[PDB]
Structures are given as structure tokens and as C-alpha cells.
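Report on the structure given below.
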Amino acid sequence: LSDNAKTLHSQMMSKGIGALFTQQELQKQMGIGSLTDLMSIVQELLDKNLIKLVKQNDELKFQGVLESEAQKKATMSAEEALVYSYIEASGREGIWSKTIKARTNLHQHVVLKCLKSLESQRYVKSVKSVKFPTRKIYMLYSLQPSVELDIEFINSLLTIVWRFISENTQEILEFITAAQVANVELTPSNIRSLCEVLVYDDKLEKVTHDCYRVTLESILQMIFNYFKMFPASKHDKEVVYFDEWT
Amino acid sequence: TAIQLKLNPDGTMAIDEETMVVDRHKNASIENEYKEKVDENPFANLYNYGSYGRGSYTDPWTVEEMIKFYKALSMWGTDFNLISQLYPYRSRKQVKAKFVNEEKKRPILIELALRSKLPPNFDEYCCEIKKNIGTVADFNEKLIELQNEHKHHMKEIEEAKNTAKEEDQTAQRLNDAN
Amino acid sequence: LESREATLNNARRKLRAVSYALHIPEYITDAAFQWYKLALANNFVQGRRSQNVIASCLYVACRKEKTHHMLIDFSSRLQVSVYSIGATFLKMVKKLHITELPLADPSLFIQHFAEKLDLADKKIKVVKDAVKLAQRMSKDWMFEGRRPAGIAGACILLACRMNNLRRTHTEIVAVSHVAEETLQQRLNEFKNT
DNA sequence: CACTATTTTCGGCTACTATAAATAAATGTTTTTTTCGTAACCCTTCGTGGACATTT
DNA sequence: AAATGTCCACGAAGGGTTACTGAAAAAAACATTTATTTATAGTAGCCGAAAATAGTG
């Protein structure tokens, strides 16, 4: 009875967590008992809340988890364990507090009181998203925020690449790695997207599908001469405006 | 109250439709059933000014507890922190109300408690240890060693956390190059 | 503001909530709102409980009318102490410069006790004898720092004493909501003046 | 008639209830922004004939 | 050179259609509670003893 369960979860511990298990291999793995008694101890082990019911698509599938985090969730009462189960089932991308309220039928107070107790027990952290901001996304402490950075100081590096070319795309990477650049990740896919910005300002030019020249706007940096045209603007009536015809 | 399954001869290893979700009321229902059933007469729920308020009635003090009090007030100066546990289900507030009480009725024994600044009749050595026999352990450093265990368990957690931080950095770089 | 309109549309449901309950007629709810409205602007509603300020605001309007309603009939619905809601009443009146005010006249409370007490159909002689007892109680020296509902809860005991056997010290306490032994002290007091 | 006994009563014990000050910090509690019926008649469709180009 | 197929356009026919008798969160603001402590008086639970008279044999 219980000794065969000690042999059952050894097989669940035998393989590293991936390559998820199912019965048609597990019956060939363990066939000392007939299926009239194989199912009974697994349903007893569902009552010992160590085996879970994973879904591989359209068909029947199992997964056995670690015991060290099984007693972690058995500390909770069944409602706190109910919200905990969905919030690890997302795992890699997080869950929204409206979606975690819909799938459980728990109304607005009883879910907001549930996770507030769960956060003190160090079992949920709160991150804000960038693909949709102003939305509360929760995760575990696995720290998987798969969702460069949206806040400014983009152009603080684009002045560096434009001073670099003005003297006259793979070479562009290694100039950025030096010179105390506050960076964390460079790739040619990014630097092309970093280069298309100054294509639109006409501060550099695209030639031969990868080469880049200066458009000589350095001489404008220093009729098409839009500085050194200072207006009168004071006590003058006959001045030309761009609006005020619409 | 976990998920249950069954062995159908037609569909083997099938999952049942009803235990998929829980009612959350049937376990509340049986809790209610062995409760007292009272027929309300409108004169029972009478309320006055002494209703929905603080406080209770303290048990009037005994001469047995006087010799546990004045000796605690002769050795210590006036230390209500440890007298509160000496009287196991009495509280910090009414022993302070007893302190102001005994000033007015017996104004001379609080002087004798103040005047005596010396070892008394040395019978309190058992009463020294009568407090010290409950859960005998060296609290001066036994509080330290399990607190050391508390930060030792935390020192596991960042190691379990920060190695879980670096597994994110290797996978999210791998699909970038892919 | 829209948020300032929305904080009184909600606060209009509160005053109509208790006035439907205590049978406050509709010319007091509308009179009560301006007392809430001036206390709204002068930074009195911030911090304190919403449901704790509106009953204290309503009692100002019920005192000015000189009506039979006490203060503890507000608090017993709210299941707090009398002294909790009474303390935020004192910080309303002296802060917001309410100088003129009616006194808690105990002769008002005799006429309203009888109707839900369900006494005999000769309900005038229990009243005509009682206010003449209260006028006798008025010149005599017992109620000056005592309770308006207290001394008016033992007169109608003694006025109905000589005619009925309604005195059992429990059906009158279920009306007056003042303790059983604090009116026997009143009956011991006036006997010996 | 003797005392038992709930009733009647004294009685004191207790415990805040306001009223003014020091912080100081913790706590909750509630607003103001910041954001997520007949009859024309246009309309729509099925359709039929004209000419152009390749091919016999 | 002619004959057939194909591309195109226009009227023919019915089709339907229109005025007729809010909540959520965040920074903001702020009273409350906690800690005294010092007098007074009533409200009240509360026992509690204890006076006392109602009452049992």
C-alpha cells in the first residue's frame, strides 16, 4: 500500500521534471499491481496532494512534482491553495487579477484578501507590464519576466554613433562595447533598429543595403537654412503664419 | 477535498464532472446544523449605555495573591511587565489600576515597599526559580541560535533565487539568437 | 466637482438610509444636508468614518426641531458605543460654531413612550398625570447633571403605577433603553426629598 | 415559633466616560486626480446583345 | 477571307428602405489609538454579603 507509493514517487523523482509522464509508459514501468489497485493508490495520492493533473493537448497526461514545495502549499487552507494553483500554472508570463477572479468564482473581496495573505508568506510578487502597462500582473519568486527599455535616454547613445561616423554594420557593435557605455545587451538586430531613427531625421544615409554615410547635417549642426532666420515678431502686423487658413 | 477519478469499463481513467469544482457550502452546512436553536423574545436583546463597550469585571483580589504581589513589588521597583505573566490570565491594565488603588487605601505599605532596598527575608529563591522553571532554556543565547537558523534559511533563499535569476538570462538569450 | 458631486450623491443615500429607519420625516433629511454641506467644505469629513459623521450631523437637525429622538437610537443600529458617536458630536458643535441650541427637554419623551408601549386605551390620564408629575419634578431638585432619558424613565413608571400594573421594570426599560437599577435609584430619590 | 431563603438593598469595587498639554509612530479612513400602415426609389442583380480578335 | 469566342455595356427586373394617419489604484490628507496624569458624578455590571421579611414544619 504505502510502500508501493514510496516506489511510485521514486519514479516521479527519477527523471528531471521535464519530459512529462503518462500512464502507458508508467504501466510498463510498474505492472506488479493490476490496474484495479494501481488507480486506487494514485487517487489516494491525489488525496495526498503530491501528484497533479497536467494537460498535454487533447489527451490524458500526468505530472509529479517535488515534495518540498508540496508541503509548502499544504500549509495553506483550500482557498489559498486554489489561487496558488492557477498562479503557478501561468508561471512564465503571469496572471491578471481579473483573470484570477473569473476562473475561481471568488468575488472581489475574497480574492483580494486571499493574495494579500499570500504575499506576506513570500509566495507572490507584483510586476507591471510593458506590452500592456497599468495592469497588475502577479508571478511567483521564479523571476520570469519575459515581457530597449521604454523610459528615456535612448538618444543619449545615438549621439555617440553619429559622432563616430562623421569622421568617416558589424563594426558599429565593437565601438559601443568600450568607452564606459552603460549597456547590458547588444545585437545587430537592435543596432539596425537603432540606426533607422537617424534615417528618418536624415542625419545619416543608407547606401548599399548595409553601409551608412553622413548626410552632411553636421554643417547644419555646427533655402533650407532654418536657423539664422530670427523673426521680428514684435509690433509687426504683416507676418506669415502656417495655420489660420484652415 | 481533492480531485477524484474513477475506473469506467467503457472509458478507462476518466475524470468525473462533479468533483471538478467544489461547492464551498456543504462543509458550512454541517457546521451550522449542530448549533443551538433559540426562539427570540423581544425583551432579550435589550441594550443600554453599558453595551458594545470596553472592559469587564476583574475578579476581586485575594490574600494568596497579595504575598505574590508585594514581594514582587519589594524586589523590583515597579515592573508591570513580568507581574503580568505571574498572574497568568490577568492583564497589564488592571494591575496598574490596582497599583493606583493601593496608594489610596493603604498609603503606608507602598512606602514600606519603597523603603526596603535590600535582600528581603531570603525565601524568594524558590520564587526566583518558580518563574524560571517554566520552559527551562538559556534564553540569553537560545534566542540567538534559532535566529541564526532563521537567517541561515534565508541565506538558502537568495541562493535558490539568484540561481533562478541566471537560468532566466541563459534561456532568454538563446531564443534571441535562434 | 464631479468627484465632489459623487461624494454627496453617495452621502445623500446615507441620510435617507437612517431616516427611513427611525421614521424621521422628510423635512429633516433635507434640513440635515446643509449641516453636512458646510462641514464638508471645512475639512471635517476627512479621516473620520463616513457612517459616523452623518448620524452626528443628523442629530443636530433632530435637536433643532425639538423631537423625541434620543442619541442612542442612532448608535444601536451602528452597534458602536454611545460614547464613540457622542465624542465626534462634541468636536462638531464647538468646532463649527453652533452657539444657539435647544436643551434636551425631558417632557418631550413622556408623550412618545406610550404608543409603542401598548398600554390601555385611556392613554391620556397616564400622560396628563405624568407631565404634571414632570412639572412637579421640574421645580424639585433631582435632574441637573443627570440624564434626560433617566429621570423621564421613572416618572412614567410612577404615573402608570397608581393606575395599572405595567411596572415590571423590564417593559419600560425596553422602551427607555436605560438600565433597570438606575431608575429604582430615582424612585428612592424622589421618595425622600 | 424557629429558622431557611429568595428577595431587597446596601455597598464598594471598578472602569471609563470629557478636559486640557507632550510626541511619534502606527493605523485606518475617506477625496481628488490619473488611467483603463402605404408608396416612391435608390439599390442590386440577373442578363442580353455588340464588336473585336484569333483561327480555320 | 470568314467564323467563332470573347469581352463589355446597358436596360430590365426585383430588392429593401424611409415619412405618411464604471471602478481601481495612488499620492494626499488626517483623525484615531497608544502612552501618561491629575482631580470630579453619573452609568453600570457585579458580586456579595447581608439585612430582612416571606415562608416551611
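Chain A is numbered as in Swiss-Prot; the shown residues are, in order, 11-157, 169-189, 218-271, 293-316.
The way this entry was determined, per its header, is electron microscopy, 3.7 Å.
For all residues, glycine too, the Cβ spot is worked out from N, Cα and C.
Quoted from Swiss-Prot for the published mutagenesis A:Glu89 to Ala: Cold-sensitive. Abolishes interaction with BRF1/TDS4. The Cβ of A:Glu89 (mutagenesis position) lies under 8 Å from the Cβ of A:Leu116, A:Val120, A:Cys124, each of these being in the same chain and 6 or more residues away along the sequence.
According to Swiss-Prot, the mutagenesis experiment A:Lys135 to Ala carries this note: Cold-sensitive. Abolishes interaction with BRF1/TDS4. Counting only same-chain residues six or more apart in sequence, the Cβ atoms lying under 8 angstroms from the Cβ of A:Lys135 (mutagenesis position) belong to A:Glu129, A:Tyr148, A:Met149, A:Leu150, A:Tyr151.
Among the mutagenesis entries in Swiss-Prot is A:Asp171 to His, noted as: Cold-sensitive. Abolishes interaction with BRF1/TDS4. According to its DSSP assignment, A:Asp171 (mutagenesis position) is coil. Listed in sequence order, A:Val140 are the same-chain residues at least 6 apart in sequence whose CB falls under 8 Å from the CB of A:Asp171 (mutagenesis position).
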Local backbone state of A:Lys135 (mutagenesis position), from DSSP in three classes: strand
